[PDB]
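A.B. asks: Here you go, one structure.
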Amino acid sequence: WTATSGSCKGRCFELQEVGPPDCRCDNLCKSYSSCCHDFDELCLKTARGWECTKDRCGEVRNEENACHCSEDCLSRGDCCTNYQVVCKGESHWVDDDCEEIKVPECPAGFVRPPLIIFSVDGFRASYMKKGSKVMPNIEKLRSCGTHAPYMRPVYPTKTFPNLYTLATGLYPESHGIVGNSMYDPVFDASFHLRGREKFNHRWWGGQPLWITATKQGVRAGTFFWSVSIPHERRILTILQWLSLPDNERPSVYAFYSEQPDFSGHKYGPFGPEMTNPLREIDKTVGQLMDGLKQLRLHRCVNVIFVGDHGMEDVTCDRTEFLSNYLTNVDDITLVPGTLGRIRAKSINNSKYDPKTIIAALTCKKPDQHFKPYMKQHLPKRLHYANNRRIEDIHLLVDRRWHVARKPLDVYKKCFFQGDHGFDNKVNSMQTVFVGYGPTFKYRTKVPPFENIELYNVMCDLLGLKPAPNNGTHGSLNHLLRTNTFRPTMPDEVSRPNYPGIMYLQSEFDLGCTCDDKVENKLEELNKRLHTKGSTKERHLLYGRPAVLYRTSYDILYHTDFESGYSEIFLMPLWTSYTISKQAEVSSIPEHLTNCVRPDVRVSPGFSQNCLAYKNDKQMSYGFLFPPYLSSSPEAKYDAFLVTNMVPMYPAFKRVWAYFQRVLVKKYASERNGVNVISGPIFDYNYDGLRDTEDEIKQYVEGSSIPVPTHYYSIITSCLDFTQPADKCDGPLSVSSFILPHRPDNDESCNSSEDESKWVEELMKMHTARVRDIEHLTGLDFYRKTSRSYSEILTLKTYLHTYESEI
Ligand SMILES: *[C@@H]1O[C@H](CO)[C@@H](O[C@@H]2O[C@H](CO)[C@@H](O[C@@H]3O[C@H](CO[C@H]4O[C@H](CO)[C@@H](O)[C@H](O[C@H]5O[C@H](CO)[C@@H](O)[C@H](O)[C@@H]5O[C@H]5O[C@H](CO)[C@@H](O)[C@H](O)[C@@H]5O)[C@@H]4O)[C@@H](O)[C@H](O[C@H]4O[C@H](CO)[C@@H](O)[C@H](O)[C@@H]4O[C@H]4O[C@H](CO)[C@@H](O)[C@H](O)[C@@H]4O)[C@@H]3O)[C@H](O)[C@H]2NC(C)=O)[C@H](O)[C@H]1NC(C)=O
Ligand SMILES: O=C(c1ccc2[nH]nnc2c1)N1C[C@H]2CN(C(=O)c3cc(OCC(F)(F)F)c4ccccc4n3)C[C@@H]2C1
Ligand SMILES: [Ca+2]
Ligand SMILES: [Ca+2]
Ligand SMILES: [Cl-]
Ligand SMILES: [K+]
Ligand code: NA
Ligand SMILES: [Zn+2]
């Protein structure tokens, strides 16, 4: 109930919402059915349209009009946006040459440049190029301001997860909006697009920008707009708010457009019906910029033009049905569409088995257009697991497709031609970013970046301290003329030990053997030097990673590689080595096939042992520096040290061996040398963060040797590939991965074939940012380069996607 018999007189679009049952006059009252009886009459005036016409100029104020062309309108702050063009012979903003904005040019009393976020739903990245002829205002923003070719949304590439990621800098798993549709089993409650439950504040975690601003004394316009408020009215309202007195006027504002998404669903991303919606959005941008010019704010305000995701071609005939796989279809609940999430229909059903559901969905059809996963086995880059609202079972659906439970769900719900929600690396899901204003750079292109980064920058733009978030503060400094945030490197928490030869062979009882008893003064001084770090400048190009937590570990030097060896986890945290373009691959000589050698620098007590691997029928082992890439037959002995050993399922050894034997050489050829850092990852609670030792759920049988959930590598070379990796004078280039350490290759439907047919495809799928690996290992890379730190932070957030060109 609402006592809707009060009035909006003087209160239209009130900035502070009023407490029930007193009727509301804010831009959200419609959505709560709680507007005052006179809201439409007073606040949603439409009379005479939205533009001044020649004859309306210098008219007598008629308050009934939607906007005004009277002489007093400018000081009243309610002229139509084209008033000055028609009545004062001004030019439209789009027709003015653009001119660098070196400093904010603001009216007196403005304490900071305002921020206006112009958000456009379903605005696919390629619209910028493909729609450029019909979007002149947006094209001027783009070419005159700072722009990226595209911006990467978060997974799932749905509306609410992305808008709320924009507002908070958080992954959906952390902010809690993990889909447009959700079930929370602790609340026992459901969230949907239609309905009231989504208004309950308990769904929305973290700290969105409007709250960050408020708490720090910066006033905010309301970010949300009800559908029925026409775009023109949203603009005039923002402009009116900008005419408020200094003490009342907000500093941050948001406009939202339901277009082009709405049309894209109906007609497909490039349907001929899409030209119109794009024209119309441009015209809105035009009204804002004209309105700002009129208020002398066009060289004062920072404007962000930002999308939430793109749009793909998807039709009803491209639907996979779980009824063609599951005979038990009615005992599951499916969240359907461009992604799948599955749980049991009834928790009172003890015959529900996720394991057999997954198996019934694995590689069952030649061209199956979705892949089942347990959520902790999803590519780590999606960061889509650590929330009770995310179901254990997930389907990653191919672009262009849908998953549904039964055929009856589709024909009794072809309507749609476009949808979104797919993997956030998919080109068609990419969206847009432009920044224009005094704080952004002039005529600057920046590389693609992730929308999780924007919260930090919007905080910088407003002089706010951002709440803890998933952006990497400083990684977008190159977007800004000033207001930069100057981060410092995190302090190393643990310093390494540097052990010498401290143990005799006979102290080791590890059940290991090596045919290495096949034994000069010149070449023993030399090999001693190698063990003291003589070649370290070659294999450790960017300094040693810093350990950001409390632990006990050793630096181990070798001819061909350096490692940071954990006495706690009994294996390296990182292994670093450089492979020049000239490097030669060799094989493991027959006599050394099963060779594992004790490391006389490291006690038996802090070593792995071969016996445990012998007893563990499931677990085999591999090496982090690959024997195949040894620089000489004598250096190869080093690669068989028990301290270079890591536990690997035989299924994963196929992947790992192919990476080390074939792919590292290939990358070295193609990139003119590569530096590789590889290591283990333990994330048993799938929170994206390094596990402590008490979180490890699996060990090599009968031992304290913990099993990794993942193995990473970070592969660095020179951006200018005419320079070798080990002599690079400028910017770097990186690709990385976080491969899941799995006892089977079920994820790859082709795995029965040769590794050349499936391994690289699996690796690409599990591409990663260095930053993802930092979270997962507690390490900090690239400590010692000649590059600025901000550039290094950008590099650490880079993701190699393996998609073709936009
Ligand atoms: C992306 O960025 C984010 C933000 O920086 C990172 O997430 C943070 O990670 C922190 C470390 O894991 C985590 O810190 C913990 O906070 C606990 C209290 O947190 C509450 O208060 C904060 C501040 O206001 C609030 O933000 C939190 O909000 C969460 O929960 C609410 C309500 O449920 C949700 O609405 C909201 O969406 C959010 O949910 C998300 O996070 C929670 C975890 O908090 C997940 O479970 C959800 O799935 C979801 O993802 C909270 O309201 C605090 O209790 C923890 O302290 C424990 O551990 C420390 C170790 O330092 C120890 O000192 C204590 O003893 C304590 O242990 C006790 O509790 C244990 C568990 O109950 C128990 O086992 C023990 O026996 C002890 O009794 C901890 O400090 C922080 O909350 C989140 N913040 C957010 C916003 O998510 C994220 O890691 C980044 N991601 C990546 C990949 O880098
Ligand atoms: O009808 C839809 C819809 C649209 C596209 C779809 N595709 N498939 N199904 C769909 C259903 N709606 C109603 C829209 C109104 N709205 C906001 O007003 C908003 C603005 C924000 O910000 C706008 C800003 F980014 F500019 F700030 C937010 C920010 C954080 C959280 C929520 C926000 N909500 C978002 C809602 C999605
Ligand atoms: Ca959307
Ligand atoms: Ca973890
Ligand atoms: Cl969803
Ligand atoms: K074994
Ligand atoms: Na397989
Ligand atoms: Zn949509």
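For chain A, we keep the numbers from Swiss-Prot: what you see runs 51-463, 468-573, 576-591, 617-887, in order.
When the header is checked for method, it gives X-ray crystallography, 2.1 Å.
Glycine too: its Cβ is placed from the backbone N, Cα and C atoms.
Relevant sequence annotations retrieved from Swiss-Prot are reproduced here:
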type    : residues                               : note
DOMAIN  : 54-97                                  : domain 'SMB 1'
MUTAGEN : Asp171 to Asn                          : Abolishes lysophospholipase D activity
MUTAGEN : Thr209 to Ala                          : Abolishes lysophospholipase D activity
BINDING : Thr209, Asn230, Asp311, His474         : 1-(9Z-octadecenoyl)-sn-glycero-3-phosphate binding site
BINDING : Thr209, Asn230, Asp311, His474         : 1-hexadecanoyl-sn-glycero-3-phosphate binding site
MUTAGEN : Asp311 to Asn                          : Abolishes lysophospholipase D activity
MUTAGEN : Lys430 to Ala                          : Impaired secretion. No effect on lysophospholipase activity
BINDING : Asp764, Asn766, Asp768, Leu770, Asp772 : Ca(2+) binding site
A.B. asks: Quick one: 2 residues missing from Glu573 to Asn576, so how many Å between their CAs?
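C.D. replies: Spelled out: 2 residues absent, and the flanking Cα atoms 10 Å apart.
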A.B. asks: Note down the number of other Cβ atoms within 10 Å of the Cβ of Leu770 (Ca(2+) binding site), including every protein chain shown.
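C.D. replies: A count of 14.
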A.B. asks: Identify, among the recorded positions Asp171, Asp311, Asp764, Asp768, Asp772, the residue whose Cβ has the fewest other Cβ atoms within 10 Å in this structure.
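C.D. replies: Candidates: the recorded positions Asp171, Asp311, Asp764, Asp768, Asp772. Fewest Cβ atoms within 10 Å: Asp768.
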A.B. asks: Could you state, as a whole number of Å, the largest distance between Cα atoms of any two of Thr209, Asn230, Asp311, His474, the listed 1-(9Z-octadecenoyl)-sn-glycero-3-phosphate binders?
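C.D. replies: Largest Cα to Cα distance for the 1-(9Z-octadecenoyl)-sn-glycero-3-phosphate-binding set is 14 Å.
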A.B. asks: What is the number of other Cβ atoms found within 10 Å of the Cβ of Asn766 (Ca(2+) binding site)?
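C.D. replies: By my count, 15.
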A.B. asks: Taking only the recorded positions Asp171, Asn230, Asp311, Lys430, which one has a CA atom nearest to the CA atom of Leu770 (Ca(2+) binding site)?
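C.D. replies: Among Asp171, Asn230, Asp311, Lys430, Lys430.
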A.B. asks: Looking only at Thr209, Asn230, which of these recorded positions has the biggest number of Cβ atoms within 10 Å around its Cβ?
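C.D. replies: Neighbour-count leader: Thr209.
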A.B. asks: Recorded positions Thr209, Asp311, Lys430, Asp764, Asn766: which have a Cα within 10 Å of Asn230 (1-(9Z-octadecenoyl)-sn-glycero-3-phosphate binding site)?
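C.D. replies: Passing the 10 Å Cα cut: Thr209.
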A.B. asks: For the domain 'SMB 1' (54-97), jot down how many residues DSSP puts in helix, in strand and in coil.
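C.D. replies: When I sort the residues of the domain 'SMB 1' (54-97) into the three classes, I find 9 helix, 4 strand, 31 coil.
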A.B. asks: Which recorded positions among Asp171, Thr209, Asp311, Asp768, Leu770, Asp772 have CB under 6 Å of ligand 2?
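C.D. replies: With ligand 2 as the reference and 6 Å as the Cβ limit, the list reads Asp171, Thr209, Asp311.
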A.B. asks: Along a straight line, what is the whole-number distance in angstrom from the CA of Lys463 to the CA of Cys468 around the 4 missing residues?
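C.D. replies: Roughly 11 Å, rounded to a whole number, separates the two Cα atoms.
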A.B. asks: Taking the Cα atoms as reference points, how far is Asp772 (Ca(2+) binding site) from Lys430 (mutagenesis position) in Å?
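C.D. replies: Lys430 (mutagenesis position) has its Cα 15 Å from the Cα of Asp772 (Ca(2+) binding site).
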